[PDB]
Amino acid sequence: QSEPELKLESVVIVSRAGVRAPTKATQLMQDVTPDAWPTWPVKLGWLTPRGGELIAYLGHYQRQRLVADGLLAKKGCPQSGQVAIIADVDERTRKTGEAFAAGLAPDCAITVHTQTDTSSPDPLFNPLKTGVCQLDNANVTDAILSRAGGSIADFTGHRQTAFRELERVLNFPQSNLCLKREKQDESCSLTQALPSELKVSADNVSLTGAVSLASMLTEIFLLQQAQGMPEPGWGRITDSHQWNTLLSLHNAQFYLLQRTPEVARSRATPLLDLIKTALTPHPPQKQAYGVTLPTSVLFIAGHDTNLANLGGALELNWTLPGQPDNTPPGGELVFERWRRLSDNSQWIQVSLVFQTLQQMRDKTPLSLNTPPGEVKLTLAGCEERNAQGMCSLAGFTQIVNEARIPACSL
Ligand SMILES: O=P(O)(O)O[C@H]1[C@H](OP(=O)(O)O)[C@@H](OP(=O)(O)O)[C@H](OP(=O)(O)O)[C@@H](OP(=O)(O)O)[C@H]1OP(=O)(O)O
Ligand SMILES: [Hg+2]
Ligand SMILES: [Hg+2]
Ligand SMILES: [Hg+2]
Ligand SMILES: [Hg+2]
């Protein structure tokens, strides 16, 4: 029987945290809808038990997958250090790492390593926020406006259909923001009522107004749906086209602020360094987070901006059939090193593993038989590929080295 010509030797997963309750409950969020936002079972920004179950399913799926590729043994707990887990200091990322280990190796006790100071942000997940490095204000401003077509107005203008869909779901017309508006000479509009301005500083970039509000609100509706709440969007979201139209507002903001290279490259540099060393064969040694690398599997519990920053820095673009959110909760950017048996050459494969919005909704258990969705990625900048379309280690290493910003390494 035909034999595999490539042997899996290393896997690095960068996962976004799973389903959580919204991070905030502002007055603005209430003013754009006359209806009352549904309450969540956990504190704001915390992982919901259902969210952990969905992550555990992915962990259960990955265990079957890696076993099939012979990287992990089908029985028992993995050898010490065989599986390493690192998470951002947040409650939701720590819990995502735990839910993943739980699903991957039940009752096996796999440490979830984090930065030691938990009351402080971890620069691995954003070197801009902690001041490791700074953004070039003028250059970032030009790059974002450039990707916006010259102006934020023209940008939102091309997405009015999506903004009106959101208004419809909110019953924006009967919101206090609308009824208490002084220029009632014109129809009430989110984009009109909340002008979006681009804010850029050394440590951050943002969009004020309807752009950021809509990105947050549409993500909240996806969260309600994934959380299994009765009627997400107060029952006003009734079909797939609406889900896509709504979430496009979310993907639109990430395209501008997280994928733009002038931002992404600096923001994803620490992760690029970690991913590269973890995938590069070399003498194992205890290091960051007390983790020993290289090893067989490395699971990194991060955030959606991390996935988007990595996509922009590596020029990895994707769309996920069945999942309106390009960087969905639990979504995994999977990096794998395969060794070609023929000449023992090294190769890197990249894919985006995710659960469809329905798989989240029905909380469906995953397995090789009922697997999550997966999109194989192509490194836009790679030249040397193998028969399977993977990039050589050398090629991959070159792309990472050209994409990272030295000033932003840890
Ligand atoms: O870590 P935080 O300080 O709590 O910031 C969070 C986090 O963003 P980051 O990727 O930069 O960490 C969320 O991403 P996830 O952890 O859920 O993957 C994001 O959620 P969404 O962009 O998907 O909505 C949310 O944004 P939001 O304000 O809309 O809740 C945002 O909050 P901040 O805007 O306050 O930073
Ligand atoms: Hg540790
Ligand atoms: Hg190392
Ligand atoms: Hg996202
Ligand atoms: Hg998201």
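Throughout, chain A uses Swiss-Prot numbering, with the displayed residues spanning 23-432 in order.
Determination method: X-ray crystallography, 2.0 Å.
Cβ atoms are placed via backbone N, Cα and C, with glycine included.
If you look up Swiss-Prot, you'll see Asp326 marked as active site, proton donor, on the strength of a curator's inference. Same-chain residues at least 6 positions away in sequence with a Cβ under 8 Å from that of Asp326 (active site, proton donor) are, in sequence order, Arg38, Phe276, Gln280, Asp347, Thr349, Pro350, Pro351, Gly353. Secondary structure at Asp326 (active site, proton donor), as computed by DSSP, is helix.
Sequence annotations record features per position, and here Swiss-Prot assigns 1D-myo-inositol hexakisphosphate binding site to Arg38, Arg42, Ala43, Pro44, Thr45, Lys46, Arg114, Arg289, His325, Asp326, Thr327 based on experimental evidence. Take the CB of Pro44 (mutagenesis position) and look out to 10 A: across all protein chains shown you find 17 other CB atoms.
One entry in Swiss-Prot concerns the mutagenesis experiment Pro44 to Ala. Its note says: Retains 70% of wild-type activity with phytate as substrate.
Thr45 (mutagenesis position) falls outside any helix or strand according to DSSP and counts as coil. In Swiss-Prot, a published mutagenesis experiment is listed as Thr45 to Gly, annotated Retains less than 10% of wild-type activity with phytate as substrate.
Listed in Swiss-Prot is the mutagenesis experiment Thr45 to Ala, annotated as follows: Retains 20% of wild-type activity with phytate as substrate. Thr45 (mutagenesis position) is surrounded by 12 other CB atoms, counting those within 10 A of its CB over all protein chains shown.
Every protein chain shown contributes to the tally, and the Cβ of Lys46 (mutagenesis position) ends up with 11 other Cβ atoms within 10 Å. According to Swiss-Prot, the mutagenesis experiment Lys46 to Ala or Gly carries this note: Retains 40% of wild-type activity with phytate as substrate.
According to Swiss-Prot, the mutagenesis experiment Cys155 to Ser carries the following note: Retains less than 10% of wild-type activity. Does not require DsbC for its remaining activity; when associated with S-430. For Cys155 (mutagenesis position), other Cβ atoms within 10 Å of its Cβ number 19. In the three-state DSSP scheme, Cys155 (mutagenesis position) falls into the coil class.
Look at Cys430 (mutagenesis position): DSSP puts it in a helix. Residue density at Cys430 (mutagenesis position): 21 other Cβ atoms are found within 10 A of its Cβ, drawing on all protein chains shown. What Swiss-Prot says about the mutagenesis result for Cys430 to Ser is this: Retains less than 10% of wild-type activity. Does not require DsbC for its remaining activity; when associated with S-155.
The Cβ of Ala43 (1D-myo-inositol hexakisphosphate binding site) lies under 8 Å from the Cβ of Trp62, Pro63, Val64, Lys65, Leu66, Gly67, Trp68, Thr70, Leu245, each of these being in the same chain and 6 or more residues away along the sequence. Ligand 4 lies under 6 Å from the Cβ of none of the recorded positions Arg38, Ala43, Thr45, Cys155, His325. The Cα of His325 (1D-myo-inositol hexakisphosphate binding site) lies closest to that of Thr45, out of the mutagenesis positions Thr45, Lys46, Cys155, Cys430. Least crowded of the binding-site residues (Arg38, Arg114, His325), judged by neighbouring Cβ atoms within 10 Å of its own Cβ: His325. According to DSSP, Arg114 (1D-myo-inositol hexakisphosphate binding site) sits within a helical segment.
Note: the CA-CA distance between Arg114 (1D-myo-inositol hexakisphosphate binding site) and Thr45 (mutagenesis position) rounds to 11 Å.
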